[PDB]
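First the structure, in the form of structure tokens, and then the observations on it.
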Amino acid sequence: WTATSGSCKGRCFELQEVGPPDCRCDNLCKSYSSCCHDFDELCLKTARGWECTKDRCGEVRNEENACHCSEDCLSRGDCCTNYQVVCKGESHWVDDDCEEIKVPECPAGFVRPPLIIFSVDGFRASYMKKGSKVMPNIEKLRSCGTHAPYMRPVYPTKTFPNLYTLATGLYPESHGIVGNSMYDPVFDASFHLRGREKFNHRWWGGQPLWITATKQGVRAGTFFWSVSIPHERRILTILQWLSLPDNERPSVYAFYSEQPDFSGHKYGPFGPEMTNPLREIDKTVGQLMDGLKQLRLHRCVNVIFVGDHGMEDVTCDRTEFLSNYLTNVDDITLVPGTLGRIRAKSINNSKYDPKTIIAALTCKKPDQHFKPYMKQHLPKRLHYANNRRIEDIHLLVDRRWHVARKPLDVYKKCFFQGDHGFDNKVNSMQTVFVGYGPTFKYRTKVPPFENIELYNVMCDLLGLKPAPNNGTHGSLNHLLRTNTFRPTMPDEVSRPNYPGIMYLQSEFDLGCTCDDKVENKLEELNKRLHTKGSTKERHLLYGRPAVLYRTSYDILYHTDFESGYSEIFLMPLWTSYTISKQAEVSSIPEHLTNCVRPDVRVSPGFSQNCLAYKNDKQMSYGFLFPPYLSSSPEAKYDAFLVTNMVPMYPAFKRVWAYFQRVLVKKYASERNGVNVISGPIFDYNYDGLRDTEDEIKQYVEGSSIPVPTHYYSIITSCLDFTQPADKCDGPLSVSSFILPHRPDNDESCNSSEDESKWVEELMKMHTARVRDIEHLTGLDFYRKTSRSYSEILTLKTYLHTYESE
Ligand SMILES: O=C(c1cc(OCC2CC2)c2ccccc2c1)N1C[C@@H]2[C@H](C1)[C@H]1CN(C(=O)c3ccc4[nH]nnc4c3)C[C@@H]21
Ligand SMILES: *[C@@H]1O[C@H](CO)[C@@H](O[C@@H]2O[C@H](CO)[C@@H](O)[C@H](O)[C@H]2NC(C)=O)[C@H](O)[C@H]1NC(C)=O
Ligand SMILES: [Ca+2]
Ligand SMILES: [Cl-]
Ligand code: NA
Ligand code: NA
Ligand SMILES: [Zn+2]
């Protein structure tokens, strides 16, 4: 109940929201149907419009107006945004030349530049260039401030997941809003857009910027606006708040626009109907900067023009229906649209088997436009699994398509022409970022970056300490004039051992063999220096990775590669080697196909054995440094050490071999040498973090050799490719993958064909950031370069997406 029999006189758009039975006057009260009886009268005045005219100048203050052009309207803080243009001969902000803001120019009593977040729903990144002629104010923000060509949203590219990610810096699996629609089995509650359950706080995890601000003594305007409140009224309310007394005045504000998302759904991303919404948004920005100019706040506020996601072309006729794939389609609940999430309809159905459902959806139609996944098998770059609200079964939908349950769900719910939600690396889902103010840089373009990074920056601009989030704090310092946060490198926690020759061949009883006994001092001191590290500078280009947890591991040096070998996991954590453009691929000689060699530096007890692989009919093995890439016949025998060996399903060896035999050399010659760091990953609880020894769920049968869930590689080279990867002066270039270690290739529908037709497409799908691998390995890379650490942080968040323009 709400007693609407109170008043809002003086309380219009109050900042401290009251609770029932007191009627509300806050910018959200209509969404609760809770406002006082006179809220519309007193707070949403519409009389005479939103602009001044000449004949209104110097008028007699008539309080019924939506805004005022009376001579006293400034001291009251409530002029129309164009008042000083019409009445005082001044200029619109957009008509003023671009002028560098070298220092904040704030009025007295402003303790810091305020931050205004101007968020636009569905603002596809390409709008910045394609719509530039009809958005003059935004183009001035973009070109004078700091901008990226696009900003990568989080998956799913949906409204609530991305708005809350912006506000928290957290992947949706951590902050809990993993769709616009969710079922939580622990609550037995549902989150929808229709209803009041979404207003309950048990859904919203982490700590958003407004809580973070408040907890640290910075006041925040209330970020959310009920739909009915006109944009003009939101802008003015923000301006009014900026005129409050110093002790009352918030320091961070938000504006939200439903456009161009709303129209982009009806008319598609580039419908002719889309010019006008882009014009209007720009007008809204124009009113804000005009109103800031009237407040002498236009070279003092920091403004973030930011989108939540893009918009793709989608029509009802491009819909895949599960009724054509399954028989008993009523035994499942499907969350539909641009992604699919399947669970059982009834919790008391023992005939429900997710395996038969995944199988009935796998490569069934020749060109089918979605692909089923168990969520732990999703590309680790999406980080979309570690939450009970994410159903076990997931459908990744090709851009431009939908997935539905039965046809009747599409025609009893054509209509729309735009949608979003797809994979967050799709070009159409990319959105915008622009920063403008004294704390941003001037006329500076910065590379694309992920929106999980912004929360740390907004904390910087506001002087706040960020709650723990998934940003990499300092990877965006190159957007800032000042307030850059200077991080130190994490300290190494385990130091390695450097073992020498300590065991004899006969101490090993591993079941391996090698046709190698067909073995000079003119080059025997040569191979001694190799095993002590004489060539480590060629293959460990950016220093060894630091182990950020407590474990026992050895550094092993070889002519062609160095490893960091773990006695706890009986395999390297990392293996590092450089391949120049000149390097030649070689075969595995016929006599060495089944060669595996004891490593006289590592005890038998801390070594894999070959019998375990003979006995496990499902498991085979591979090598981290590839034998194909040896530098000489004599070096090749090092690639066959038991300490270079890792467990691999035969189906994954198809993939892994083609990467080592073909792609590494292809990349060496395209990029003028590459340095490659490879290794295993264990993520059996799909939380994106390195498993501990007691969390392994699978071993090579009859052994303590743990089976990785993934294999990674980090391919580095010189950004200026006219310098070899091993003689690089300047910035670096990187790509990486986290490949799922799976016993089939069902993810790849074309895997019955030659590896040249499918393997690299799979690797592209599972591209990763270096940062992602660090979470999964406890390793810290790039510890010793010539570059600045901030630059190195940006590199580690770099993601290579293989998208066009
Ligand atoms: O008022 C805020 C708001 C603003 C925020 O941050 C704005 C600030 C950053 C600048 C938030 C931040 C974190 C959490 C919630 C937030 C809510 N909304 C009001 C609308 C929108 C955001 C929510 C989703 N929605 C839709 O009607 C809708 C729109 C497009 C769609 N497409 N497909 N389905 C769709 C459904 C109803 C709610
Ligand atoms: C993303 O950031 C969050 C916050 O640091 C991480 O989540 C925390 O993880 C630890 C370990 O599981 C828990 O004790 C905390 O309760 C978690 N907090 C939240 C809010 O989830 C999360 O692990 C990070 N993800 C990645 C991939 O690094
Ligand atoms: Ca884990
Ligand atoms: Cl959704
Ligand atoms: Na075998
Ligand atoms: Na296949
Ligand atoms: Zn939308």
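In order, the residues displayed for chain A correspond to 51-463, 468-573, 576-591, 617-886 in Swiss-Prot numbering, which applies throughout.
Determined via X-ray crystallography, 2.3 Å.
Including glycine, each Cβ sits where the backbone N, Cα and C put it.
Taken residue by residue, the domain 'SMB 2' (98-142) breaks down under DSSP into 7 helix, 3 strand, 35 coil. Annotation source Swiss-Prot lists domain 'SMB 2' at 98-142, citing sequence analysis.
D171 to N appears in Swiss-Prot as a mutagenesis experiment; the accompanying note says: Abolishes lysophospholipase D activity. In three-state terms derived from DSSP, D171 (mutagenesis position) belongs to an extended strand segment.
Positions annotated as Zn(2+) 1 binding site by Swiss-Prot: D171, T209, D358, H359. Other C-beta atoms found within 10 angstroms of the C-beta of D171 (mutagenesis position) number 22, with every protein chain shown included.
Swiss-Prot documents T209 to A as a published mutagenesis change and attaches the note Abolishes lysophospholipase D activity. A simple way to gauge crowding: the CB of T209 (mutagenesis position) has 20 other CB atoms within 10 angstroms, across all the protein chains here. Under the three-state DSSP scheme, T209 (mutagenesis position) falls in the helix class.
Swiss-Prot documents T209 to S as a published mutagenesis change and attaches the note 15% of wild-type lysophospholipase D activity.
If you look up Swiss-Prot, you'll see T209, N230, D311, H474 marked as 1-(9Z-octadecenoyl)-sn-glycero-3-phosphate binding site.
Within the same chain, residues at least six positions away from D311 (mutagenesis position) with a Cβ under 8 Å of its Cβ are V170, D171, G172, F173, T209, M361, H474. Swiss-Prot gives this note for the published mutagenesis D311 to N: Abolishes lysophospholipase D activity.
DSSP assigns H474 (1-(9Z-octadecenoyl)-sn-glycero-3-phosphate binding site) to coil, not to a helix or a strand. Swiss-Prot lists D311, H315, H474 with the feature Zn(2+) 2 binding site, giving experimental evidence as the kind of evidence.
Counting only same-chain residues six or more apart in sequence, the Cβ atoms lying under 8 angstroms from the Cβ of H315 (mutagenesis position) belong to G172, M361, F470, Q471, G472, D473. Recorded in Swiss-Prot as a mutagenesis result, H315 to Q carries the remark: 20% of wild-type lysophospholipase D activity.
Annotation for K430 (mutagenesis position): same-chain Cβ neighbours under 8 Å, separated by at least 6 residues, are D764, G769, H791, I819, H847, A849, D853, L857. Per Swiss-Prot, mutagenesis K430 to A is noted as: Impaired secretion. No effect on lysophospholipase activity.
Same-chain residues that are not part of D311, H315, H474 yet have a Cβ within 8 Å of the Cβ center of the Zn(2+) 2 site turn out to be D171, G172, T209, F312, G314, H359, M361, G472, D473. For the segment bounded by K463 and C468, where 4 residues are absent from the model, the Cα separation is 12 Å. By the criterion of other Cβ atoms within 10 Å of the residue's own Cβ, the least surrounded of the binding-site residues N230, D358, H359, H474 is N230. If you measure from the Cα atom of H359 (Zn(2+) 1 binding site) to that of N230 (1-(9Z-octadecenoyl)-sn-glycero-3-phosphate binding site), you get 13 Å. Site extent for 1-(9Z-octadecenoyl)-sn-glycero-3-phosphate: the farthest pair of Cα atoms among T209, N230, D311, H474 sits 14 Å apart. For the pair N230 (1-(9Z-octadecenoyl)-sn-glycero-3-phosphate binding site) and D358 (Zn(2+) 1 binding site), the C-alpha distance works out to 13 angstrom. By the rule that a residue counts when its Cβ sits under 6 Å from some atom of ligand 7, the recorded positions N230, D311, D358, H359, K430 yield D311.
Spanning 2 unmodelled residues, the straight-line distance from the Cα of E573 to the Cα of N576 measures 9 Å.
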